[PDB]
Number of protein chains: 2
Amino acid sequence: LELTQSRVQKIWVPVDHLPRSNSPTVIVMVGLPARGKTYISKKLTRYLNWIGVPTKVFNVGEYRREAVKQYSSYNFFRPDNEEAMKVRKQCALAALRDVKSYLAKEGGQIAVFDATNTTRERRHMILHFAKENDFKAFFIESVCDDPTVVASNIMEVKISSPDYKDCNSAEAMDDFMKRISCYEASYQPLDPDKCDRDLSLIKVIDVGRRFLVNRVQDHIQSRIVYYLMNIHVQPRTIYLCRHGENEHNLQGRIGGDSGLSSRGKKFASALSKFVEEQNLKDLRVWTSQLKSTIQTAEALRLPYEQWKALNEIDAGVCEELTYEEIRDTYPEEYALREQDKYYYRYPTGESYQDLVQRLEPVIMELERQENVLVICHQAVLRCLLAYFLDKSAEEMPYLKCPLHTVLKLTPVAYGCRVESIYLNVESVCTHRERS
Amino acid sequence: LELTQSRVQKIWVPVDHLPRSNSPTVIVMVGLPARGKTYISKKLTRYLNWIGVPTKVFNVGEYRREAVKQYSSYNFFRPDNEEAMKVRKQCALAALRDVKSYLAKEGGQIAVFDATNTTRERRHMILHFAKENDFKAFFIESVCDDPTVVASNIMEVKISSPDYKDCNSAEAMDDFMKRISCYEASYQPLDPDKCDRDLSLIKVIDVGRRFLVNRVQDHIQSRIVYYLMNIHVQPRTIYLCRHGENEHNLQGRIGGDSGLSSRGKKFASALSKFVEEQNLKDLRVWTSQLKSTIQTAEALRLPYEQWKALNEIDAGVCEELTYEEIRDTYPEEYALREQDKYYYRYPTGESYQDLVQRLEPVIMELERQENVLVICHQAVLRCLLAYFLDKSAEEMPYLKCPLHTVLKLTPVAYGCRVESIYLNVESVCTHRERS
Ligand SMILES: N#Cc1c(N)[nH]c2ccc(Oc3ccc(NC(=O)[C@@H](N)CO)cc3)cc12
Ligand SMILES: N#Cc1c(N)[nH]c2ccc(Oc3ccc(NC(=O)[C@@H](N)CO)cc3)cc12
Ligand SMILES: O=P(O)(O)OC[C@H]1O[C@@](CO)(OP(=O)(O)O)[C@@H](O)[C@@H]1O
Ligand SMILES: O=P(O)(O)OC[C@H]1O[C@@](CO)(OP(=O)(O)O)[C@@H](O)[C@@H]1O
């Protein structure tokens, strides 16, 4: 029963010494415009790619934009606009043509089809396409009738679109409103107790006040629903930073549970003055279970919670060594690390990928919350930051996270403002270039 | 900014050298009888206590049973039974009297109030009680009209109740049916678009085919909903066992990633013959990422998946040592371990509690699935087994999990049949008595 440990990830596999060599889902958005279909779409895609499921959004609009000169006006969308309708349907099918090949030919696991899909006919077209390609179909319908909520959307993300460039806000608003009503007359909402008894679907009502959920067929559907109950749209601020410089940092040594240096403590102190002058009605503070992050918290005189998930990557046998010592003592290891930094796992330790598993609950609580300061470690920080700035696995292990700097993230429109704030206290540079 | 590492759990805390010294929720069940309110109740309570939230079920029936001679008949439940109604309400309030003191005075975090609570009046009584004690209120309503489903319930769990002892099945069925109809006339289901717009609630429809979810106020509510989308009632079998004996077991050494012994391999082989003769239409196999469990899988010639969550408890600095060597080299540690085995964490390693965090995703997939063989390790196995047999944290680190034995668990009525099956291959006994 012979077996052999892979070199990068360190998984055992069977020696098989002419070497010969879960269906995908289409998440189908449904709803009138200005209902946050693209926002829910981007945000799910960011989640799924980050918990490792490959996912791509296929927004029918962008196809229309690649297809058609420059935005005339809402007249384009009139149901009597015979030729627009032809061109719009054509865009719809090109989107599907590309969905088929993302999922049947490039192994993506989920495609989000971001289109109004407000008519039972169109939804039968998609369902059919799903069947003949052995794709699952999941519908997320966002349904809301509050003019406040729509006006809001139209202001935050529509007027500032590409289609409007040549336009003052005033007119781009009236044009969109009229454009919404082009869908109003034929909109048939999803109905579980009628024409849609057999559809796997979630209906989001009034921006998450309420949900109708039908026929959850697999984990990934179940996890979408869980995600959707945890997100919200209240405005807020996520602050991320590392522990102030620690003894090991000063010796240039990795891992361990060392405590703050002198400069460490000064930064703790600077951070307190920093939070105060942010003037935040409320704020949660999180740390790891390591001394560094906890001492830094103590400086703030605010209450905090430790998360084992936040502990720095485990360097395994290499714990407490310096990078040079690692090159001298284990050359095979260092090389492999350098050519695959995301998947490389230390002997008896961890990999960035391992973090992302570990840190999923942290991501899920951050979505739940409002203002949060997360005091963690360099690799941990890189992960979180990847989630939030939609960075890839390829670039994650190289995102820059200097000591004594604070990262201030503000969810906004379609993503995140990110300001940097250096608190003016010297430290060692624990980076090493994208090698 | 001085700090000190606790001895058991090894958490840093602040030296504070006259030492001076999230509201709770009431989950309110709602529905007609034979709707699985007690089943959902037990099962949630098992989950929550196991992810560490203290939780207790307060079923109004059992109070009625402590209050009233012996079960006459359904006449007890007639709405015109003036005196029963008085006594039943009294039971209801004693249940609440005990809920108040579990949550305000014994720090439980959740009480499940398992009663019909089918009338808006009664639900106002409870809501009121919640307000004046600053308890949250969450309603889980199970709603189903299929006679198959009710008959089923009545057969699996009602006729075999205490109340019926003096009775053949035939009559206990008619008596319960008549008893259901005592509630039918006054039943007002929860309605989010009417009298219950403002209630945090989940409505389970047709045994999970469909769900209505309103006003999820916190993580624990969000997590209940997630749990409820993952459970099911299809019958199936969970098989648990450890890897066959490994080299370290033979040296009597803990941790490491050693491979199977001779006897190890024989047991792998015996396990294959064991699965075959179980004759299971389908079966998932899971292992850890350690060689032992993986080699054992290889023997089965069935496809399997490795879970890092399943890896054995990390003994930290004590990895690869023998228990004697651990006593000789670290006496302070050994003692602490012996007096708090669940919370004790090895230096730079783990605690049983840590496992339970780690293993939560495994529990959640097991609920999703049907037949599953889980090949893991001694401590991992103890945890899983605690979840399934509703064992406490106090007894978990001492549950017996011999080598080369298979544990066959069958969900049933209100819990789990557990058979043992020893596959007749000698090994070393890696236990050590409840000390
Ligand atoms: N209509 C509309 C929306 C809009 N203009 N922007 C949106 C952004 C998101 C969205 O869908 C949501 C999905 C889930 C939630 N989740 C929650 O509210 C949870 N806190 C409820 O459990 C909220 C909104 C809906 C909208
Ligand atoms: N009526 C009724 C029930 C009955 N006789 N026994 C039951 C046991 C549980 C129950 O509530 C459920 C809660 C969640 C589920 N979950 C599911 O079906 C998921 N697979 C759906 O996402 C199923 C049933 C309901 C019942
Ligand atoms: O991802 P790489 O380049 O290995 O850097 C991660 C390193 O960051 C460190 C310092 O270099 O954490 P920290 O935030 O505690 O200062 C080490 O513990 C860890 O190995
Ligand atoms: O919980 P305690 O009593 O420490 O026993 C756990 C021990 O079980 C072991 C063997 O004793 O696992 P395994 O199932 O691989 O045989 C060790 O790895 C581990 O330390």
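Residue numbering for chain A follows Swiss-Prot; the residues present correspond to positions 3-19, 23-26, 33-446, in that order.
Header lists the method as X-ray crystallography, 3.0 Å.
Backbone N, Cα and C atoms are what each Cβ position is placed from, and that goes for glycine too.
If you look up Swiss-Prot, you'll see A:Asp125 (among others) marked as active site, on the strength of sequence analysis. There are 24 other Cβ atoms within 10 Å of the Cβ belonging to A:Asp125 (active site).
Positions annotated as active site by Swiss-Prot, on the basis of sequence analysis: A:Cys155 (among others). The Cβ of A:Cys155 (active site) has 20 neighbouring Cβ atoms from other residues within 10 Å, across all protein chains displayed. Following the DSSP three-state reduction, the secondary structure of A:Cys155 (active site) is coil.
Summarising the annotation, Swiss-Prot assigns ATP binding site to A:42-50, A:164-169, A:345-348, A:389-393, A:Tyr425. The secondary structure of A:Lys169 (mutagenesis position), as reduced to three states from DSSP, is helical. Long-range Cβ proximity for A:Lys169 (mutagenesis position), meaning a same-chain Cβ under 8 A and a gap of 6 or more residues, is found for A:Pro44, A:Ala45, A:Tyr175, A:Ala183, A:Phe187.
There are 21 other Cβ atoms within 10 Å of the Cβ belonging to A:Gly266 (beta-D-fructose 2,6-bisphosphate binding site). Sequence annotations record features per position, and here Swiss-Prot assigns beta-D-fructose 2,6-bisphosphate binding site to A:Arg253, A:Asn260, A:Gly266, A:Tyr334, A:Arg348, A:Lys352, A:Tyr363, A:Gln389, A:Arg393.
A:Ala45 (mutagenesis position) falls outside any helix or strand according to DSSP and counts as coil. Quoted from Swiss-Prot for the published mutagenesis A:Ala45 to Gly: 20-fold decrease in Km for ATP and 3-fold decrease in Km for fructose-6 phsphate.
Listed in Swiss-Prot as a mutagenesis experiment, A:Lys169 to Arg, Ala or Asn is described as follows: Loss of activity.
Sparsest Cβ environment among the recorded positions A:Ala45, A:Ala346, A:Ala390 (other Cβ atoms counted within 10 Å): A:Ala346. Over all protein chains present, the Cβ of A:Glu167 (ATP binding site) has 14 other Cβ atoms lying within 10 Å.
On a Cα basis, A:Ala346 (ATP binding site) lies 43 Å away from A:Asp125 (active site). Gap check: 6 residues are unmodelled from A:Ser26 to A:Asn33, and the C-alpha separation across it is 20 Å. Screening the recorded positions A:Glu167, A:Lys169, A:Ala390 for a C-beta under 6 A from any atom of ligand 3 leaves A:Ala390. Within the same chain, residues at least 6 positions away in sequence whose Cβ sits under 8 Å from that of A:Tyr50 (ATP binding site) are A:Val168, A:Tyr425.
With a cut-off of 6 Å between Cβ and the nearest atom of ligand 2, the recorded positions A:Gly42, A:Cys155, A:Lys169, A:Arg348 reduce to an empty set.
Chain break remark: 3 residues absent between A:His19 and A:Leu23, end-to-end distance 10 Å (Cα atoms, rounded to whole Å). It is A:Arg253 that, of the binding-site residues A:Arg46, A:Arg253, A:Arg348, A:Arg393, has its Cβ surrounded by the most other Cβ atoms within 10 Å. DSSP assigns A:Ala346 (ATP binding site) to a helix.
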